[PDB]
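> Here it is: the structure, laid out below.
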Amino acid sequence: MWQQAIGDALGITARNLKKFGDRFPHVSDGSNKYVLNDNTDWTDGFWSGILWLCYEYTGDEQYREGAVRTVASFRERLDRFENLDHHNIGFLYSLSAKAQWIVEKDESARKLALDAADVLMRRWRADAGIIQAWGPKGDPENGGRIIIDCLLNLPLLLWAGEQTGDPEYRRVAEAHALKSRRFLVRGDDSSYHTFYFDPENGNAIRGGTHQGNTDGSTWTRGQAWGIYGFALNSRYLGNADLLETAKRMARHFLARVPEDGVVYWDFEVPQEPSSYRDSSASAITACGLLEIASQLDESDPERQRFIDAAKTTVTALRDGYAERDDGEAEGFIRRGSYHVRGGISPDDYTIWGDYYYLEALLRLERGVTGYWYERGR
Ligand SMILES: C[C@@H]1O[C@@H](O[C@@H]2[C@@H](O)[C@H](O)O[C@H](CO)[C@H]2O)[C@H](O)[C@H](O)[C@H]1O[C@@H]1O[C@H](CO)[C@@H](O[C@@H]2OC(C(=O)O)=C[C@H](O)[C@H]2O)[C@H](O)[C@H]1O
């Protein structure tokens, strides 16, 4: 059912850890090999997250040892503040530092994650009323810009608050999430990728993207970040509207799933085989669907509908996109897309797609929920 699928991921990760050594996988680029970086992108945490996931599934120290080393790398990355002037602090540290604390209660890890939360919390522009996504403070173009991806960076702040009792975190967390819900989600339940606000007064300027097909289109990964993001924020904040928004976006997504069960990179481009896909968006949604259901009561007949939608998605990814552990392939699922608009890895492995695909599996097979919040929140 789910064991075989997890088995391939397990074997692939085992080979990868040895081959990658201390480096981090990002995306493939025209082949079955991952392009590695020295912990300098926004995705390094997904590697740490996959290693932690494999460790919890097998108990095999080879995975933990690898994950532990990535934690040391993140400590050094924070120390020399390298490529951290971004909102992705959550993506980077929730699945690495925070994960280790969620996994084994490592105090050193905990503090590393809290330290990361601090630097991120400062990304909040009291005026704009939002956590600046990309660029430096007051950038001449991105000072007041929010990307839907940012919702996944909030759990690190929400977690820090509960661990520090400091109300700062939660306040800024909810402010950004409500702000996103109001300006990133559209009236037909679709969503904008990013939204711009005046840095000075904070007024709403417009919604748009440089990644989705058009400013008014629906980039599937963006819709996915919203589905999982809003659901995650609904858990921490006990916010029913955020949960409703998650459900709305989920139904919008599901109604546009193609015949083979995996989505194209954008809902507004030609929905046919010649268009590029984004298996990572389907993977993210599977997790998001399960997160949503977990917040619903059994009497709610929609709960099982989302659980089944999730199962169907994962099975679809497995059957038509998953790689077998053939001793060479380095990715879990094929046909993810980084930047179709730009021709950058438009049909490749994406480390985030792999992580969510694996998180969905461990959630479905073991009930493991990733590292966005303390197990059992
Ligand atoms: C400079 C960054 O890396 C570039 O590398 C590209 C490489 O991945 C590809 O395989 O080959 C290309 C040609 O050699 C090579 O240029 C990418 O082009 C990348 O776009 C570029 O900037 C990064 O872009 C991402 C996405 O816009 C930024 O934001 C992240 O995006 C996403 C997402 O879902 O795609 C999630 C995160 O929340 C968000 O931060 C990165 O910040 C930026 O570095």
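Backbone N, Cα and C define each Cβ position, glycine as well.
Pasting the relevant annotations from Swiss-Prot:
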type	residues	note
ACT_SITE	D149	active site, proton donor
MUTAGEN	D149 to N	Large decrease in activity, but no significant conformational change
MUTAGEN	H339 to S	Shows higher affinity for unsaturated chondroitin disaccharide sulfated at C-6 position of GalNAc residue (delta6S)
MUTAGEN	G342 to S	Shows higher affinity for unsaturated chondroitin disaccharide sulfated at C-6 position of GalNAc residue (delta6S)
MUTAGEN	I344 to K	Shows higher affinity for unsaturated chondroitin disaccharide sulfated at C-6 position of GalNAc residue (delta6S)
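If you look at the structure here, what lies around each of the features I listed?
Within 10 Å of the C-beta of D149 (mutagenesis position) we count 24 further C-beta atoms, all protein chains included.
DSSP assigns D149 (mutagenesis position) to a helix.
DSSP gives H339 (mutagenesis position) a strand state.
Cβ contacts within 10 Å of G342 (mutagenesis position), excluding its own Cβ and spanning all protein chains shown: 10.
Sequence-distant contacts of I344 (mutagenesis position), defined by Cβ-Cβ distance under 8 angstroms and a gap of at least six in the same chain, are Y338.
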> Using a 10 Å cut-off, grab the number of neighbouring Cβ atoms around the Cβ of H339 (mutagenesis position), all chains included.
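The answer is 13 other Cβ atoms.
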> Round to the nearest Å and give the CA-to-CA distance linking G342 (mutagenesis position) with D149 (mutagenesis position).
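Here the two Cα atoms lie 19 Å apart.
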> So, three-state DSSP: helix, strand or coil for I344 (mutagenesis position)?
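Looking at the DSSP assignment, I344 (mutagenesis position) belongs to a strand.
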> Measuring Cα to Cα, how many angstrom lie between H339 (mutagenesis position) and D149 (mutagenesis position)?
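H339 (mutagenesis position) to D149 (mutagenesis position), Cα-Cα distance: 14 Å.
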